[PDB]
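Heads up, the thing below is written out as structure tokens.
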Amino acid sequence: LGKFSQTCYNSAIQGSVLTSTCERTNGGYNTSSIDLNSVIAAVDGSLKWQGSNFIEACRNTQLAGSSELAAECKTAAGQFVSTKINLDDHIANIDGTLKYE
């Protein structure tokens, strides 16, 4: 599951949107995007999968390494900490589109 990076290139992240050109399964190349906001939540400054409403409490999000997502999230006390999470942990590539698995 996930490992979209294996068949995805030119990936970019800005806020809560992952966008990357991937190789289609039927056609040629397809560059779609998937809001990480529908699969990521912010709790005490910790990004976890199967969640939502993280961007509202997080900012300065970007692509790290290749398939990782670095960003700052406000803790329960109100302090922005450095949160990270592997996109390949679920984000997959279907027919050249970025999906969640």
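Here, residue 1 is simply the first one shown, and the rest follow in order.
We read in the header that solution NMR was used to get this structure.
Using the three backbone atoms N, Cα and C, a Cβ is placed for every residue, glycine included.
Swiss-Prot has this to say about the protein:
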| type | residues | note |
| --- | --- | --- |
| MUTAGEN | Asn30 to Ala, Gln or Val | Prevents N-glycosylation upon overexpression in yeast without changing anti-HIV activity |
| MUTAGEN | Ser52 to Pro | Protein is exclusively dimeric and has moderate anti-HIV activity |
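Calculated from their C-alpha atoms, the gap between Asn30 (mutagenesis position) and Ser52 (mutagenesis position) amounts to 26 Å. A simple way to gauge crowding: the CB of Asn30 (mutagenesis position) has 18 other CB atoms within 10 angstroms, across all the protein chains here. Within the same chain, residues at least six positions away from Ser52 (mutagenesis position) with a Cβ under 8 Å of its Cβ are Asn37, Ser38, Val39, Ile40, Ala41.
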